[PDB]
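*Asks:* Dumping the structure here so I can ask a few things about it.
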Amino acid sequence: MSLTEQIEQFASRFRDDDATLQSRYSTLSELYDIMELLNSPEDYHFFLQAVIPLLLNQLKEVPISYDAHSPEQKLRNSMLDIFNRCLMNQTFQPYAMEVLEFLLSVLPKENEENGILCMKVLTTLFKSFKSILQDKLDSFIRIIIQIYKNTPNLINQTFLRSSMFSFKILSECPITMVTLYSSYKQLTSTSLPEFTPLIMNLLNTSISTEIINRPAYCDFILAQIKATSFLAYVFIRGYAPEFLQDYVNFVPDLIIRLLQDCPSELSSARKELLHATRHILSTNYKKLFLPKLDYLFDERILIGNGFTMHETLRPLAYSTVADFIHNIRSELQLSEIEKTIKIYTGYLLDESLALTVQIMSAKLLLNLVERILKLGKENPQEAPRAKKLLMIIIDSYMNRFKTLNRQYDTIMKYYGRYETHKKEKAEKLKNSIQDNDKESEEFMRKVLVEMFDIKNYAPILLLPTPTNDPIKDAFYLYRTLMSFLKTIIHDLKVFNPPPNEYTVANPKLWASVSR
Amino acid sequence: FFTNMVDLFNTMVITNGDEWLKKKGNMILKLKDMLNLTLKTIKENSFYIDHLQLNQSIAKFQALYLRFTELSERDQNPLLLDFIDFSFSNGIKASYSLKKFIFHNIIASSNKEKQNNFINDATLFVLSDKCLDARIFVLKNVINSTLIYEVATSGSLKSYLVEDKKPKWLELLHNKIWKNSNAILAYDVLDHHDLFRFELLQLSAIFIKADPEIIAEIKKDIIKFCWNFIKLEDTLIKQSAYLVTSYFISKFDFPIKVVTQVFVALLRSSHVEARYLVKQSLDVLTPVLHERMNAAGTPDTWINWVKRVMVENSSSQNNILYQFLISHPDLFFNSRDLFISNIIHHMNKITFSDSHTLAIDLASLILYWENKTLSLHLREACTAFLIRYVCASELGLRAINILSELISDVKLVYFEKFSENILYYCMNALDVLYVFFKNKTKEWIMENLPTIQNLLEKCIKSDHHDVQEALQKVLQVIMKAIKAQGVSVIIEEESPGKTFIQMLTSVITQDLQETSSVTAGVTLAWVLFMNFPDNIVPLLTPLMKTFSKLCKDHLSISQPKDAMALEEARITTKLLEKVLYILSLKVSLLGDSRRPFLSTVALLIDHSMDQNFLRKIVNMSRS
């Protein structure tokens, strides 16, 4: 059934859907019963020239009336996700001339399913453009520009869902970016409600909730913020082909603002928000003025809003903040170094998260010991204050080892399982079809404490129990942290007091070991 | 000053056996106000914060405080007062210093019953807003820890409540459970740690999973409490609520309509962060949904829901959750057949990554349906997928075993296209071992002998300058191919192959200049000698020649015991030496070739060898 034989499966249903209330299985379920998954190397065109007039006559009717609860919305969404499932290598313009007339009709209206074709049909025309160029690049890209011109009307009428993820990037872009600059600047550098400046009078600091009950709808902020996070994700790509101008100091305050008012009821947007943040911070010149304007103080646990999804966004956010802090390493004075080792030793001693983040935090403190040594070598007056810092971080190393040792026998229990789950998983491998060790002898001889374990018995487990080697993780932690300790304890030799008070006969032995 | 006061009091309690106060506890409260005052002094004036000596003093102070608290008659109030003491600051728990005292608090079976009293004023600490959310989260830790400790290493709620005798906190939990209305004022009152609602969800899950039969007047409050969590907007709280309501409707109190609703809500729109939650939820929900859907005969729409959602998000990543939904239970299946084409197309699209271990468990499903019986195009589809997967490169051996069982329930020569060419040769050899063994199963491999002869001509002449594994793994399929009941009643079709392979052994044994040509002759001569008593008996002297070459480069490996590198290529020469022993020894029809062969055998007994084949040659002398 990978041929024209599908057509007689709906040759009786070749006519249109009459009485569309109870006819939900006649014509719309042709890509739904059986004829959606069979192989088609060059078998599409035996029926693909029958899909386009059939779906065309389907799309001629079914107007823009969205408010009624599906007398026609079912077949509308049915042809919508038919349009995404079809992959073609021919006749691209019969697809393209019959999809634009609906997306040019839903420019200002977005309420009660008002035009949710667009985030799928513009992506399908993007996919057909990426198959082969159709030299239509100045017609379809104007509609999203009129969306951007409609957004002042959308913000004045609310006293959304643009989804611009692949809408402006086409991987070549031989066009201008100034209109893209203006359509970004018309909504980025504005107060997104008229109420966010007046909540900063209570800033003495941060807002956990988005708005304290000022907008009645409370769903527009959720959608508008989601769209703002989408656009803040998507203008990062523009930086690599050409340098962005007309504004350079407007991104950090909007980054801190969007991190402050992400909703606690969702967690997907924070992922690409932190991804856009690390894509900014992976550059060379954008990461210089950013630590000045956040002052390295709004980069704390305010970025986890709602403490039931700030457990998957922990390693990402901590790794980006630590990567940027390791990237600067010269702007930091001693106060910011104290403030960051005070939080990263807590990340190291936190047992709730993974081992790789703790190893990364220990690596960050080892990367900071050079800046501490150089700053202490600059001015000797704060040279004791640096040295005590080197006794903080290694103290946390001493704590981390302690946090392992108390788990010792508990670790041994899992090691027991790691014997059996290995011992029953290597003796199922000797059932191979190989020979020369059995047929040879056949041919020859034929003629002759539960304290940490209480977490693993919770009824809502939320994560499967690990089956990795605990002794390998323990050896990894011990070897890494002991190499770091050897480095820092050798580096403590520059903060010795002068040996004139002890008045030793050999100061050449001093300032090497004795301190 | 704080360090001085702490170690002065620690010295005064160390010099005595117990407290110098004699468990009075008035200077310890003075030390508590000392700690609060020095924390306020270090928070207002910003001079020098977060030292070493401050942390060591706080550790010593917690040690002496919890030393006094385990040495008193009223242990119930000062522990919660210590939780008040670090409300503003000072860590979240003294790791294995406070939690060790709480693990002492969880005595087995509550014989003394102090812990039940502790749970009483513990939940009074929870419901009263006398502290911030972090210490009520530590109250979650202690309450749920003693509850699941009584659940795990005892009977599930068999000692606390026996005939509704002394509940004494469950009515406070009724008062707590009743406030959930209007979203437990989540919107109205701002709480920024969401561990509190997860605490309450896990506490209800403890009561549901532990013992839902001794309690019967609480169940409507339980189901409305766990159902009010459905209408939230977060994901992990929503799927944990789905998990606990599937726990309840798998236990008892089964409704008719909404169980299909929570089922279709479980298997629709589930992203990456909640995969284990929906796995546990479906694995708990579906064995009672099957037995309570089949209470009436004709309702079997719960397969149609899976089919509709499987064809909804077609050829995407989220379908894989449904792909191993049908794999973890299987006895509720082998009642549909479009599932088979669906999973065959899914494994054929997912084979081309790291999810290969998914697709094998798809194929291991299909055979489990076939043995459940004890189409047509899909047979050659899945066998072509299996052959292409095993020649594309544990679990490949599982693919081997499943194809070997599946053939007996493509059948043309496709391997002409089969660096990595030697790896494809070995995988092709492993494939043709059984795919020639499993067809024409009456010893009927003679019709395709020219085709398979031209197929294997490019690998029976393999080991001229390349590795040994090609011949060592094609040896098995040659050993299967050259047993065709001999040629005494059939036409001379295996006989030209026999003459061809014996002249190949001849022309490869005329090459004695390197250690690569000597393996092919002895291996193919051994398979001819094993599968036939007749062999090259007029041409047995090149076997003696290669045996003497094997002896004279055993002289080269006599003065070293082992090789530094390339160790396998000496013990494989010893292995083919054990081959050539029996091969040139079991026939004693030699001519003038007996005396140099026996002198080489005596030379082999002479110098230092390994015992495992010296015992073989003394058994051979016994014969």
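Going by Swiss-Prot, the residues shown for chain A are 1-159, 214-258, 279-522, 558-624, listed in order.
Per the header: electron microscopy, 3.9 Å.
In case you wondered, yes, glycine gets a Cβ from its N, Cα and C as well.
Found this in Swiss-Prot, in case it helps:
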MUTAGEN   A:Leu241 to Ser  In TRA1-2; when associated with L-604; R-2733; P-3145; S-3222 and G-3302. Defects in its ability to interact with acidic activators
MUTAGEN   A:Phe604 to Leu  In TRA1-2; when associated with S-241; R-2733; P-3145; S-3222 and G-3302. Defects in its ability to interact with acidic activators
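Buried or exposed, and what's around them? Tell me for each listed feature.
*Replies:* DSSP assigns A:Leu241 (mutagenesis position) to coil in the three-state reduction, placing it in neither a helix nor a strand. Shown in sequence order, A:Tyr148, A:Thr151, A:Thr302, A:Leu305 are the residues of the chain, 6+ apart in sequence, with a C-beta less than 8 angstroms from the C-beta of A:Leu241 (mutagenesis position).
For the recorded site, A:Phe604 (mutagenesis position), the DSSP three-state label reads helix. Here A:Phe604 (mutagenesis position) comes close to A:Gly450, A:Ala457, A:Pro458, A:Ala460, A:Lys461, A:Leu464, A:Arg624: these same-chain residues lie at least six apart in sequence, with C-beta atoms under 8 angstroms from its C-beta.
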